Amino acid sequence: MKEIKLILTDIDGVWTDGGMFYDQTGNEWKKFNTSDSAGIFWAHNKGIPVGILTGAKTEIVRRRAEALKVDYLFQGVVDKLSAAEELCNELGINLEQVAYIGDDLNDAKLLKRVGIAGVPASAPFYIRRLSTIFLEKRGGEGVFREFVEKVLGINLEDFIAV
Amino acid sequence: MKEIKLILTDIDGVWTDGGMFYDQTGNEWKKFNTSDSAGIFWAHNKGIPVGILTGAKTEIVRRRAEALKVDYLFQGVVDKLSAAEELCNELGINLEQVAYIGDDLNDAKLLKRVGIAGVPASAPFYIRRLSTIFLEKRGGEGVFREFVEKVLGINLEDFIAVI
Amino acid sequence: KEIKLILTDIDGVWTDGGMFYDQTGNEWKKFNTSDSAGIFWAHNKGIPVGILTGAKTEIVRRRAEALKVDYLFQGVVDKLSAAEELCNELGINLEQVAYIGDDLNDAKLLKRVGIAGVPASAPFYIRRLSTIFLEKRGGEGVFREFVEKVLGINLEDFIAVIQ
Amino acid sequence: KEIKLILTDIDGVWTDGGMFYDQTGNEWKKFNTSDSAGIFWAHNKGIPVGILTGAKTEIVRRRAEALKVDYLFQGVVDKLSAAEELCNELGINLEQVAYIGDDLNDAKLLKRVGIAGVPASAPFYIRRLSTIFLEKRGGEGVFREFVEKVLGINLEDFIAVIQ
Ligand SMILES: [Mg+2]
Ligand SMILES: [Mg+2]
Ligand SMILES: [Mg+2]
Ligand SMILES: [Mg+2]
């Protein structure tokens, strides 16, 4: 199991089922899973920072990232690979030391280049097949939590200890 | 796949799971799936315009349509076949060259007329049986994206080409 | 058997039991658009539909209006009495009523109607009261399913309304 | 095992763990109407119900009020000590308590109560802490399932209440 010094994640399709609610005025909702917050916990327990890369720019994600003590947030990302480089360079780590989870076309380049790639079970096939680990969960089912636990090797003794 | 020059689509039951959210104050919601934006991508990638027909008329659909850069939007449509037939005429295209995806009663006449008919796995049986291709996904699960990829025969080459 | 009136519960039938609350006193319910056909099948035959619910919301008032439901009763704790009172006013007995419900406040009425329906999602003790098999769960079009079975809605009936 | 108090977590038990955030980040939760019957069975058997939660929302307060929950502790930093604190005030032991929760911060309490439940949706490490089998996931009416098993609710009990 590789050495991971950064954990990065997409939001829609990973922390959610891809759901995007719109009301008659064009306001938007998203639905996260409380199970995913434990992903942050295990990460921080092992001394690893967590970053979010998203193409959108919403208070929804800013707040949720704030709720969960996420270390790095990049919104309005036009090129997720560029986003991860920048952050890696700033952290002084290489892409090989990154575990990233994404679910769609704009996640492909970065997924083909990270140390560990995860893709939820809900995702398109040609993205799915880029996953270097088996994830059973679908987007919004707690797959970010599943991703982190597997990447970090969280066992029973890990659970007991906390 | 037969040759398609226009992809048409219903909303409720296709882009959503049929869900209609009502609150106490007169507001309404729909739940879309980001997954389906890639159906628009692929269509435009293959030079194919996308049109939306819906019986209802909500700002909910108008805004979503603009976000996804949909080419044609027709709301308040009571006769969807009549709507499809007029848009075909303006485009100078035939109905056999149209791919339509729908899920309910008011979609049935048009489904029987297009070149490729798609119906989500969640649709009532009397409509599902009209699909001329097999669709595994349910409404709101990315069935629109699945419809577009199949109808256009999007493959791994098309994927390697964009990344 | 000959049905003259369709009655129905809301939460757990027209929805999956989901009750969305925010922080300000507002609420959601998520209905399914394919259920609106259930009303259509009923009205196409000249049969009214009524709603019996123990909650009282502007949500259901709005949805019932949009759907042109004939009878709406809210804040009902005694559904069996409320149904009989309507039946008396209609000149029918309960043996001519089809009722679909999902919980304890529905138990008495289900044991007494001509045809009782209970969604696949329902608690076992209520599910066993159903006199017809229903495959769908709350919020998945189980009301439409119920209406179609109760009214013997066949492929033949389907071709007719899409003429 | 005789139970004098039932305690429950919210998110992941009364919900599928979904945390809805609106455009400005305000929260909604989806409850299931089926779970209220868990309150009803508790009170039928003369057992008070308590809610423990780390979050503090008006969402939970309104629902608790609506369901006539006996005890409500919010902003709880350690669920076990809050539970200890209430049991001390009521003069009961954790052994006389049944608790259902679903994540890490429930683990310590789950190991202390007389009957522990954990929903089928929960993380493996927490699920194994459950002392009775629960088939339902969070949001599916698993609080109700939990109470009916704990209290040994039989068809006899059901028949008794619908007379
Ligand atoms: Mg995504
Ligand atoms: Mg539709
Ligand atoms: Mg109900
Ligand atoms: Mg919880």
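Quick reminder: no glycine exception, Cβ is built from N, Cα and C everywhere.
In the three-state DSSP reading, B:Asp12 (Mg(2+) binding site) counts as coil. Residues or ranges marked as Mg(2+) binding site in Swiss-Prot (evidence: experimental evidence): B:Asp10, B:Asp12, B:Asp103.
Summarising the environment of B:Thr34 (mutagenesis position), the number of other Cβ atoms within 10 Å of its Cβ, over all protein chains shown, is 23. Here the residue is the original one, but Swiss-Prot notes a mutagenesis experiment at this spot, B:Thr34 to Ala: 13-fold decrease of the catalytic efficiency and 4-fold decrease of the affinity for 2-keto-3-deoxy-D-glycero-D-galacto-9-phosphonononic acid (KDN-9-P).
Here the residue is the original one, while Swiss-Prot reports the published mutagenesis B:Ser37 to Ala with the comment 2-fold decrease of the affinity for 2-keto-3-deoxy-D-glycero-D-galacto-9-phosphonononic acid (KDN-9-P). Residues within less than 8 Å, Cβ to Cβ, of B:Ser37 (mutagenesis position) and separated from it by at least 6 positions along the same chain comprise B:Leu68.
Under its mutagenesis entries, Swiss-Prot includes B:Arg64 to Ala with the note: Loss of phosphatase activity. Listed in sequence order, the residues of the same chain lying 6 or more apart from B:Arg64 (mutagenesis position) and placing their CB within less than 8 Å of its CB are B:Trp15, B:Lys30, B:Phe32.
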Sparsest Cβ surroundings (other CB atoms within 10 Å) among the binding-site residues B:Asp10, B:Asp12, B:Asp103: B:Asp12
Near chain A - the recorded positions B:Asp10, B:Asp12, B:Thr34, B:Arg64, B:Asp103, filtered by Cβ distance under 8 Å: B:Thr34, B:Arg64
Distance [Cα-Cα, Å, rounded] between B:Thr34 (mutagenesis position) and B:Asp12 (Mg(2+) binding site): 15
Sequence-ordered mutagenesis positions from B:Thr34, B:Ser37, B:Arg64 with Cβ under 6 Å of an atom of ligand 2: none
B:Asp10, B:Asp12, B:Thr34, B:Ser37, B:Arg64: the recorded positions whose Cβ falls under 8 Å from a chain C Cβ: B:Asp12
